[PDB]
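Below: one structure, written as structure tokens.
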Amino acid sequence: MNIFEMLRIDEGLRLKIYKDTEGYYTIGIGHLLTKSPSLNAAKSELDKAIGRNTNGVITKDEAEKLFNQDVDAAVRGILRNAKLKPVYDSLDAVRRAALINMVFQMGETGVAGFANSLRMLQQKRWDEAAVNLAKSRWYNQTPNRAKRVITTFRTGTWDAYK
Ligand SMILES: [Cl-]
Ligand SMILES: [Cl-]
């Protein structure tokens with residue numbers, strides 16, 4: 001198991017524009033296109049991301065390419081983030097993956113907001129972090145995914161994904 005496989009399980013793969021858990025236009029493997037309510041705006045952002053007239057449809061290869069970009073951008077974003085980097089640097093390989101997953105889902109900003117949890121993680125108080133991470137809109141809105149990510153931080157194993 002690795003980050004890519006982890007995220008592929010969490011996000012799924014859809015080759016046609018769809019609305020995510022929040023109602024926003026997405027495609028591929030969790031690639032958010034736009035938060036605007038406009039499907040045209042979403043088709044346009046799509047064509048611009050792929051570099052062709054897609055008509056709202058992409059191939060598997062194109063989805064995998066956006067995915068590679070997005071995973072890399074997330075890593076690079078954590079590393080550049082003064083609040084995130086120290087956490088990430090303090091974690092083992094499996095747990096770093098859990099942090100990446102959260103950033104991929106909610107953005108650097110949104111994750112950055114879990115200050116208390118981040119500090120617990122950095123202190124290696126796994127059980128306490130897990131409880132604190134659960135008191136969040138994130139957990140109440142996507143509880144199954146949330147639980148899988150929290151299990152990963154609590155345990156440091158990929159058990160939640162097997
Ligand atoms: Cl893009
Ligand atoms: Cl869920």
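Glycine is no exception: its Cβ is also placed from the backbone N, Cα and C atoms.
Under its mutagenesis annotations, Swiss-Prot gives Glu11 to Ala, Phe, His, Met or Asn the following note: Complete loss of enzymatic activity. Look at Swiss-Prot and you will find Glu11, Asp20 tagged as active site, proton donor/acceptor. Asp20 to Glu or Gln appears in Swiss-Prot as a mutagenesis experiment; the accompanying note says: Loss of 99% of enzymatic activity. Where Swiss-Prot documents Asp20 to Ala, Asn, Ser or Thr as a mutagenesis experiment, the accompanying text is: Complete loss of enzymatic activity. Under mutagenesis, Swiss-Prot gives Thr26 to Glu with this note: Complete loss of activity at neutral pH; covalently bound substrate. Residues or ranges marked as substrate binding site by Swiss-Prot: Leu32, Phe104, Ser117, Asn132. Quoted from Swiss-Prot for the published mutagenesis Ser117 to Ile: 500-fold decrease in enzymatic activity.
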TODO: List the Cα distance (Å, whole number) between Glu11 (mutagenesis position) and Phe104 (substrate binding site).
DONE: 10
TODO: Would you mind checking how many other C-beta atoms are within 10 angstroms of the C-beta on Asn132 (substrate binding site)?
DONE: 19
Open item on the list: Tell me the Cα distance separating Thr26 (mutagenesis position) from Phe104 (substrate binding site), rounded to the nearest angstrom.
Closed with: 13
Open item on the list: Could you check which of the mutagenesis positions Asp20, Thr26, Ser117 is the closest Cα neighbour of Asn132 (substrate binding site)?
Closed with: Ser117
Task: Residues satisfying Cβ distance under 8 Å from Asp20 (mutagenesis position), sequence separation of at least 6 - done: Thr26, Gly30, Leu32
TODO: Would you measure the largest Cα separation among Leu32, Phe104, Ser117, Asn132 for the substrate site and round it to whole Å?
DONE: 27
